[PDB]
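Below: one structure, written as structure tokens.
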Amino acid sequence: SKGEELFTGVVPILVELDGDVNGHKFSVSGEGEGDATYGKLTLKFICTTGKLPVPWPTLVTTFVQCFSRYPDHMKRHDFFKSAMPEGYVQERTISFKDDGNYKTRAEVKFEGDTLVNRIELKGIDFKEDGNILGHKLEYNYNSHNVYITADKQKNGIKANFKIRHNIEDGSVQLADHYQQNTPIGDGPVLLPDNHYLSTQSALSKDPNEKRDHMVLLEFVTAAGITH
């Protein structure tokens, strides 16, 4: 297919986010590359407005599931690549248990040969010294399953999953995710059978970087369908 063939090699990625969480405004720019053949993402993000007013881990899911590895036998279930190059809208509500919520709107599409994720994020209802605004989350990231279902009336998909953020006291901050994606263009897109994406992510720092930043290495494989 046209969209799947755009991902057989390494593809440059740009991420641009503007956010407002409880009136804290901020922006993030990211750069890196994806290799969907291996489900692989490598990026570096920089807060361009100074200090990031929320913990970096809370933004990982917001910061390109077209780079997930779909096994060959699951090609007919890969909505994300099928929407390319014209792209898709991705919307979420992220509910931090017993704290505030993010609502995100993003568009993911090619600009030339570069895959771009442009995001607007709005956060409300956060506790001033909760785990988010109080920066109580560990700088690490767990492994999840992202459950995908077709959303036929939208010519798209939905996803529902549970992100676990470790808290510095050893506890866990749940972030419930609900997601809907809608294609932008007029080519045919794939409406999948139920399946999920198996994720893992590693967060690190660049030792030469004194801006507030995050280095991310992530691997994602589609699963849950056998034939």
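Quick note: numbers on chain A are straight from Swiss-Prot, i.e. 2-64, 68-231, in order.
Structure method, as recorded: X-ray crystallography, 0.9 Å.
Cβ atoms are placed via backbone N, Cα and C, with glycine included.
While the structure shown retains the original residue, Swiss-Prot records the mutagenesis experiment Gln69 to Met with this note: In Citrinine; leads to excitation and emission peaks of 516 and 529 nm, respectively; when associated with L-68; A-72 and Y-203. There are 24 other Cβ atoms within 10 Å of the Cβ belonging to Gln69 (mutagenesis position).
Looking at Swiss-Prot, you'll find the mutagenesis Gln69 to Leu noted as follows: In RSGFP4; increases fluorescence and shifts the major exitation peak to 489-490 nm; when associated with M-64 and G-65.
Proximity of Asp103 (mutagenesis position) to non-local residues of its own chain (separation of 6 or more, Cβ distance below 8 Å) is seen for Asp129, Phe130, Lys131, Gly134, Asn135, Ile136, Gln177, given in sequence order. Swiss-Prot lists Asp103 to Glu among its mutagenesis entries, and the accompanying note reads: In mut1.27; shifts fluorescence lifetime from 3.03 to 2.85 ns; when associated with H-145.
Spatially close to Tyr145 (mutagenesis position) yet at least six residues away along the chain are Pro58, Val61, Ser205, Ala206, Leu207, judged by Cβ distances under 8 angstroms. Swiss-Prot lists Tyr145 to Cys among its mutagenesis entries, and the accompanying note reads: In mut1.9; shifts fluorescence lifetime from 3.03 to 2.74 ns.
Quoting Swiss-Prot on the mutagenesis of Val176 to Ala: In mut2.1; shifts fluorescence lifetime from 3.03 to 2.50 ns; when associated with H-145 and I-198. The Cβ of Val176 (mutagenesis position) has 16 neighbouring Cβ atoms from other residues within 10 Å, across all protein chains displayed.
Looking at Swiss-Prot, the entry for mutagenesis of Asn198 to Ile says: In mut2.1; shifts fluorescence lifetime from 3.03 to 2.50 ns; when associated with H-145 and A-176. Less than 8 angstroms from the CB of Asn198 (mutagenesis position) sit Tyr151, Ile152, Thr153, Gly228, each of them six or more residues away in the same chain.
Swiss-Prot lists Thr203 to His, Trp or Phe among its mutagenesis entries, and the accompanying note reads: Results in significantly red-shifted excitation and emission maxima. According to DSSP, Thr203 (mutagenesis position) is assigned to a strand segment. Of all Cβ atoms in the protein chains displayed, 22 besides its own lie within 10 Å of the Cβ of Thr203 (mutagenesis position).
Between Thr203 (mutagenesis position) and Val176 (mutagenesis position), the C-alpha separation comes to 18 Å. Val176 (mutagenesis position) sits 25 Å from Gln69 (mutagenesis position), taking the CA atoms of both as reference points.
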